[PDB]
Amino acid sequence: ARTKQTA
Amino acid sequence: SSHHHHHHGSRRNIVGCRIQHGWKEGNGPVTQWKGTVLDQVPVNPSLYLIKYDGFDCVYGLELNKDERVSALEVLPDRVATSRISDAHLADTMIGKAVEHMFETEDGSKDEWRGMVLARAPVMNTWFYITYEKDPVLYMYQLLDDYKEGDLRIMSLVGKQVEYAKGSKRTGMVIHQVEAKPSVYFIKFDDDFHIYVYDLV
Ligand SMILES: [Mg+2]
């Protein structure tokens, strides 16, 4: 699955 | 934005174009950004929606008017004409609530509840999506996620809004989601994210 980035 | 003189300023149509430009915030260095212009907001035509390479969120920026932008170049690169791999799935996915699986460090499962909002403009194989625990506008190629099993499927425009944080952020409703008309896009002042809320 994808990985979460950050704002 | 060229002053074709006096009271007039002319402007290229950049919707659908690749752009690159510098970005300077306060007393920082200029950073380099490259993106695809997705749309120009009807209620505020100096406001563009942009998908930047390497950033999942869609950003709203006044590209011609924002002083933080420098060396704005529109590129000759044309976004490749793609046909969506499974059009039926794509169309029926719109407006639906979804469970979108993301990995964190070394593979622990993190499932986010979301809603597919629309097919993205310009970048045909991408989808507008937002999430309950992160109500901003994201963009992904969801059919890839779906095929890998990582995705499970289950007018106020023009008005201003105010939002309580001991502060008040004011913003404007810039778009109505066609698949679910009570859901809107909101652009707050001094925030370049596009927020997505049901305003019923
Ligand atoms: Mg859950």
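Numbers here mean position along the shown chain, with the first residue as 1.
The backbone N, Cα and C atoms fix where each Cβ goes, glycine too.
Here Swiss-Prot describes B:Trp23 to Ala (Swiss-Prot position 62) as a published mutagenesis experiment; the accompanying note says: Decreased binding to histone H3 trimethylated at both 'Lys-4' and 'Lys-9' (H3K4me3K9me3). Under DSSP, B:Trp23 (mutagenesis position) is assigned to a strand (E or B) in the three-state scheme.
For B:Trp33 (mutagenesis position), applying a Cβ distance below 8 Å and a minimum sequence separation of six or more within one chain yields B:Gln20, B:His21, B:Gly22, B:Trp23, B:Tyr52. While the structure shown retains the original residue, Swiss-Prot records the mutagenesis experiment B:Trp33 to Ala or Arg (Swiss-Prot position 72) with this note: Impaired binding to histone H3K4me3 and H3R8me2a and impaired ability to activate the Wnt signaling pathway. ecreased binding to histone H3 trimethylated at both 'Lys-4' and 'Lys-9' (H3K4me3K9me3).
Looking at Swiss-Prot, the entry for mutagenesis of B:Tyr52 to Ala (Swiss-Prot position 91) says: Decreased binding to histone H3 trimethylated at both 'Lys-4' and 'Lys-9' (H3K4me3K9me3).
Under DSSP, B:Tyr59 (mutagenesis position) is assigned to a strand (E or B) in the three-state scheme. On its own chain, B:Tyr59 (mutagenesis position) has B:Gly35, B:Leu49, B:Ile50, B:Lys51, B:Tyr52, B:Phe192, B:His193, B:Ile194 as residues at least 6 apart in sequence with a Cβ closer than 8 Å to its own Cβ. Swiss-Prot documents B:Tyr59 to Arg (Swiss-Prot position 98) as a published mutagenesis change and attaches the note Impaired binding to histone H3K4me3 and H3R8me2a and impaired ability to activate the Wnt signaling pathway.
One mutagenesis experiment catalogued in Swiss-Prot, B:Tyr59 to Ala (Swiss-Prot position 98), is accompanied by this note: Decreased binding to histone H3 trimethylated at both 'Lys-4' and 'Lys-9' (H3K4me3K9me3).
Under its mutagenesis annotations, Swiss-Prot gives B:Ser70 to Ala (Swiss-Prot position 109) the following note: Impaired phosphorylation. The DSSP secondary structure for B:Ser70 (mutagenesis position) is strand. Neighbour list (B:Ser70 (mutagenesis position), Cβ cut-off 8 Å, at least 6 residues apart, same chain): B:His21, B:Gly22, B:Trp23, B:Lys24, B:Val30.
The annotation that Swiss-Prot gives for the mutagenesis experiment B:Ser85 to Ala (Swiss-Prot position 124) reads: Impaired phosphorylation. According to DSSP, B:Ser85 (mutagenesis position) sits in a coil region rather than a helix or strand. For B:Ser85 (mutagenesis position), the number of other Cβ atoms no farther than 10 Å from its own Cβ, over all displayed protein chains, is 13.
For the published mutagenesis B:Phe102 to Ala (Swiss-Prot position 141), Swiss-Prot gives the following note: Impaired binding to histone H3K4me3 and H3R8me2a and impaired ability to activate the Wnt signaling pathway. Impaired ability to activate expression of pre-rRNA. Nearly abolished binding to histone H3 trimethylated at both 'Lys-4' and 'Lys-9' (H3K4me3K9me3). DSSP assigns B:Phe102 (mutagenesis position) to a strand in the three-state reduction. Listed in sequence order, the residues of the same chain lying 6 or more apart from B:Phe102 (mutagenesis position) and placing their CB within less than 8 Å of its CB are B:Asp110, B:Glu111, B:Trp112, B:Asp150.
Long-range Cβ proximity for B:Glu103 (mutagenesis position), meaning a same-chain Cβ under 8 A and a gap of 6 or more residues, is found for B:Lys109, B:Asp110. For the mutagenesis of B:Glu103 to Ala (Swiss-Prot position 142), Swiss-Prot gives this note: Impaired binding to histone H3K4me3 and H3R8me2a. The structure shown keeps the original residue.
For the mutagenesis result B:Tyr131 to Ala (Swiss-Prot position 170), the note given in Swiss-Prot is Impaired binding to histone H3K4me3 and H3R8me2a and impaired ability to activate the Wnt signaling pathway. Impaired ability to activate expression of pre-rRNA. In this view, B:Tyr131 (mutagenesis position) is surrounded by 16 other Cβ atoms within 10 Å of its Cβ, with every protein chain counted.
Here Swiss-Prot describes B:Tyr138 to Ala (Swiss-Prot position 177) as a published mutagenesis experiment; the accompanying note says: Impaired binding to histone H3K4me3 and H3R8me2a. Under a cutoff of 8 A between CB atoms, and with a sequence separation of 6+ in the same chain, the neighbours of B:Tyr138 (mutagenesis position) are B:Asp56, B:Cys57, B:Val58, B:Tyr128, B:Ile129, B:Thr130, B:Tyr131.
The 10 Å shell around the Cβ of B:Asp145 (mutagenesis position) contains 20 further Cβ atoms across the protein chains shown. For the mutagenesis of B:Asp145 to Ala or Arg (Swiss-Prot position 184), Swiss-Prot gives this note: Impaired binding to histone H3K4me3 and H3R8me2a. The structure shown keeps the original residue.
Listed in Swiss-Prot is the mutagenesis experiment B:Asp150 to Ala or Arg (Swiss-Prot position 189), annotated as follows: Impaired binding to histone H3K4me3.
Here the Cα atom of B:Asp145 (mutagenesis position) is found 13 Å from that of B:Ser85 (mutagenesis position). Other Cβ atoms within 10 Å of the Cβ of B:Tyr52 (mutagenesis position) number 18 in total over all chains. Applying an under-8 Å Cβ distance to chain A, the mutagenesis positions B:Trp23, B:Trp33, B:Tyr52, B:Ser85, B:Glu103, B:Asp150 reduce to B:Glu103, B:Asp150.
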